[PDB]
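See structure below.
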Amino acid sequence: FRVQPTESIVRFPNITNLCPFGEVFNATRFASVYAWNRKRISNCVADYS
Amino acid sequence: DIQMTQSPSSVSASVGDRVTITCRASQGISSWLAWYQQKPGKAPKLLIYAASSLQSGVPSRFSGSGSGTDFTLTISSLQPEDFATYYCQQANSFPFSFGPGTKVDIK
Amino acid sequence: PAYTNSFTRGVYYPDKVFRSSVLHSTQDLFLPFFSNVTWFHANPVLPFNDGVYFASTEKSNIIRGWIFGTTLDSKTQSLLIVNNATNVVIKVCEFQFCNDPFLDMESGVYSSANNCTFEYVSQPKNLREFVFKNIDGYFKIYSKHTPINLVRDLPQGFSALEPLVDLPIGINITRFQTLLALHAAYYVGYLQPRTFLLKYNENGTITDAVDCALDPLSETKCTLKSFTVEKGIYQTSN
Amino acid sequence: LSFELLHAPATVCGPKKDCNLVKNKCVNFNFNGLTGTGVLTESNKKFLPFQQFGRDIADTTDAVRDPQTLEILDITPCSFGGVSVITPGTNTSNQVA
Ligand SMILES: *[C@@H]1O[C@H](CO)[C@@H](O[C@@H]2O[C@H](CO)[C@@H](O)[C@H](O)[C@H]2NC(C)=O)[C@H](O)[C@H]1NC(C)=O
């Protein structure tokens, strides 16, 4: 006699410091093509969903 | 969120004087600013935009100046109908914030 | 220089496992019991042979960081672990330095401003003990603050060093030197693979350990997996 | 969006989703990389701050610290065993226990 597992759970530390893409894709004023602006996003948790 | 903290609270002057109104910001609104004239009992009107420009119709005595964080509006030939309050609306960040106001009186 | 003997000092937690009333035996890098450790009193550059045991009894804050590297130049990184009055900075940067570097801004950062990679700020009468090792691209630091008073040599007792933080630098390190606040006694000891018999109490804190290679009695203790043995003859090794 | 790879460790890396914590039921668990099957229950064990999970004498994991909330959970394997049929013999009756 053996009982089988019913669910599967996963636990990971709190997701913190999400990457600041919100400013890049939502900024009110973008730049003209000749002066394309470069933003080095670093040290962050990025979700592309 | 950017707040307008223009320094002159009120300026006392008369006809044929010189009045400078300095507007202060908190981030990079370098070239996105407008000025408005608010006569009591009526809606405001635009006279200066982009921190350096002249609206089609306004006389050639109100001049905008300044770029970056500080912004100054100067008048050299003050006229009685110009006596009102002035606001420096921003245009950089989308939630635009108006100014406090600056009353000018008859003295 | 001067030679002093470390009497059962330099035992840290080899892993983050909680064990209660278990006489665990582990194989890792430990400072051998009753081994001579060089005494310094001034501070030249030192090699990094798989690990170093740093102990300083200075009551002031003159000792305020360390540097690491193998062929330190502007092309290779270096470990800047200086200790400020309120914080620390972990500056792994591709820099070199002139002779006699220290902190009074730093005396070594005059030319140490080249191609820096990663930064971190974690850490802000008694003895400071530190163990440094760099394995599989991970740099591990163990520290303990034990109150010692009116004793010349290292105190006779047991103290387990707890880890502070592991950093993924992934660079080569061969030379080691401290950054003395030049505006001075500290001990150095080296770690080589040894077999230890850690004894965890009911709270998970290590209380005593046995060096399995010091003398035959210790090897007998390690074989029986106990800290006490009874009358008889025991076969231990070959 | 221009990504780039280098020998240095990655600083921008994807998130790890989590499921809500359940207890008193035999469920597969993945606590920060620890994989196993058992029943999770609240524990009174006292962990040192750096220690993350516990092991028994036989080097079998028994206690794990939840990552999101710093609490200790006891791992107990869910019940198993054998089944035995007690009979008085088919020559007398077919009723069994
Ligand atoms: C991880 O995130 C959870 C979710 O907010 C945190 O849980 C809260 O923590 C605060 C801090 O004490 C409590 O006041 C709340 O009551 C908690 N809420 C829940 C639902 O648990 C948790 O503290 C975070 N952990 C870390 C280490 O940051």
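Swiss-Prot numbering applies to chain A: residues 318-366, in that order.
Looks like electron microscopy, 3.2 Å, at least that's what the header says.
Yeah, the Cβs are placed from backbone N, Cα and C, and that goes for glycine too.
For the mutagenesis of A:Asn331 to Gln, Swiss-Prot gives this note: Reduced viral infectivity. The structure shown keeps the original residue. Mapped onto three states, the DSSP output places A:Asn331 (mutagenesis position) in coil.
What Swiss-Prot notes for the published mutagenesis of A:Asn343 to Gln is this: Reduced viral infectivity. Under a cutoff of 8 A between CB atoms, and with a sequence separation of 6+ in the same chain, A:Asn343 (mutagenesis position) has no neighbours. Secondary structure at A:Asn343 (mutagenesis position), as computed by DSSP, is helix.
As a natural variant entry, A:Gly339 to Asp appears in Swiss-Prot alongside the note: In strain: Omicron/BA.1, Omicron/BA.2, Omicron/BA.2.12.1, Omicron/BA.4, Omicron/BA.5, Omicron/BQ.1.1. All protein chains considered, the CB of A:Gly339 (variant position) has 9 other CB atoms within 10 Å.
A:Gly339 to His appears in Swiss-Prot as a known natural variant, with the remark: In strain: Omicron/BA.2.75, Omicron/XBB.1.5, Omicron/EG.5.1.
Variant annotation in Swiss-Prot: A:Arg346 to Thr, described as In strain: Omicron/BQ.1.1, Omicron/XBB.1.5, Omicron/EG.5.1; the structure shown retains the original residue.
Within 10 Å of the Cβ of A:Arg346 (variant position) there are 9 other Cβ atoms, across all protein chains. Where Swiss-Prot documents A:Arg346 to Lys as a natural variant, the accompanying text is: In strain: Mu/B.1.621.
Counting every protein chain shown, the number of other Cβ atoms lying within 10 Å of the Cβ of A:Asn331 (mutagenesis position) is 8. Proximity to chain D, defined as a CB-CB distance below 8 A, holds for A:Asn331 out of the recorded positions A:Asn331, A:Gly339, A:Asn343. Using a Cβ-Cβ cut-off of under 8 Å to chain B, the recorded positions A:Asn331, A:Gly339, A:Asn343, A:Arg346 reduce to A:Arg346. A:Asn331 are the recorded positions among A:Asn331, A:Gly339, A:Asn343, A:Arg346 whose C-beta comes within less than 6 Å of an atom of ligand 1, given in sequence order.
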